[PDB]
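Visitor: After the structure tokens below, expect a handful of questions from me.
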Amino acid sequence: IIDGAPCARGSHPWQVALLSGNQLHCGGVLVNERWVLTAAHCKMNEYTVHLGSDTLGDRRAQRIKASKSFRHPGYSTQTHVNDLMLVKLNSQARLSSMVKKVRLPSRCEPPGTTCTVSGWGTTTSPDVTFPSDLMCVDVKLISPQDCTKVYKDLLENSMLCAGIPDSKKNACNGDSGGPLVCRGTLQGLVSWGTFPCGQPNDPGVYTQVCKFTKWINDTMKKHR
């Protein structure tokens, strides 16, 4: 998270971390007791899922192994279209005051809506600065017409753009697969952006969750 601030304690109980060898790999969201939603580019054979704390490594946090994951069949490694994946936890996540299910959307929020993106990714770019505490930043949704002026042929109807005009406020490396929440519902998952991160007037690109709710529910039903 660039140009952000630490999240207020206990305001992101649906936020999870995906670790490989106790190192942060990606962010994510808890959909229910057995499933975590993240980006498809976060694919691994095994996962260590951190839940229940704004601080990574906190003894009070929950740590669950995840041995199975299912990427969207339309996911492309080359164009990054359909960048979403369901991660199946080996045991049920225990719902608490620090662990809650995310509210999946029924509608797509219009451009100009104020949202929050969160994560444990680098707080600086190109320089690396990994925080221990969960970072937050408020971004506004940018219309596909305005976002096309920036990324052109790279965008698809299932990609959502967000940012603040003439501002560094954005997501970065380590935040991938993490939530973009607008008006109480999950609107996006961190997919891609610029390198270095937080370049003014260069938005962050997210997987538009409102276009995949059928696949999310269908895939979860198919397995277990």
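Note that chain A carries Swiss-Prot numbering, so the residues on display, from first to last, are 30-253.
Just so it is clear, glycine is given a Cβ too, placed from its N, Cα and C backbone atoms.
Below are the features I grabbed from Swiss-Prot:
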DOMAIN    30-250  domain 'Peptidase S1'
MUTAGEN   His54 to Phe  No effect on zinc inhibition
ACT_SITE  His70  active site, charge relay system
MUTAGEN   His109 to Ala  No zinc inhibition
ACT_SITE  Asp112  active site, charge relay system
ACT_SITE  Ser205  active site, charge relay system
Visitor: Spatially speaking, which of the recorded positions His54, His70, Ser205 is closest to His109 (mutagenesis position)? Use C-alpha to C-alpha, please.
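Guide: In terms of Cα distance, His109 (mutagenesis position) lies closest to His70.
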Visitor: Express the distance between the Cα positions of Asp112 (active site, charge relay system) and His70 (active site, charge relay system) as a whole number of Å.
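Guide: That comes out at 7 Å between the alpha carbons.
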Visitor: To the nearest Å, how far is the Cα of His70 (active site, charge relay system) from the Cα of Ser205 (active site, charge relay system)?
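Guide: That comes out at 8 Å between the alpha carbons.
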Visitor: DSSP three-state call for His70 (active site, charge relay system): helix, strand or coil?
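Guide: DSSP call for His70 (active site, charge relay system): helix.
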Visitor: At a 10 A cut-off on CB-CB distances, which of the recorded positions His54, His70, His109, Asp112, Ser205 has the highest count?
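Guide: Of the recorded positions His54, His70, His109, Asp112, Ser205, the most buried by Cβ count within 10 Å is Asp112.
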Visitor: Once the DSSP letters are reduced so that anything not helix or strand counts as coil, what is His54 (mutagenesis position)?
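Guide: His54 (mutagenesis position) sits in a strand per DSSP.
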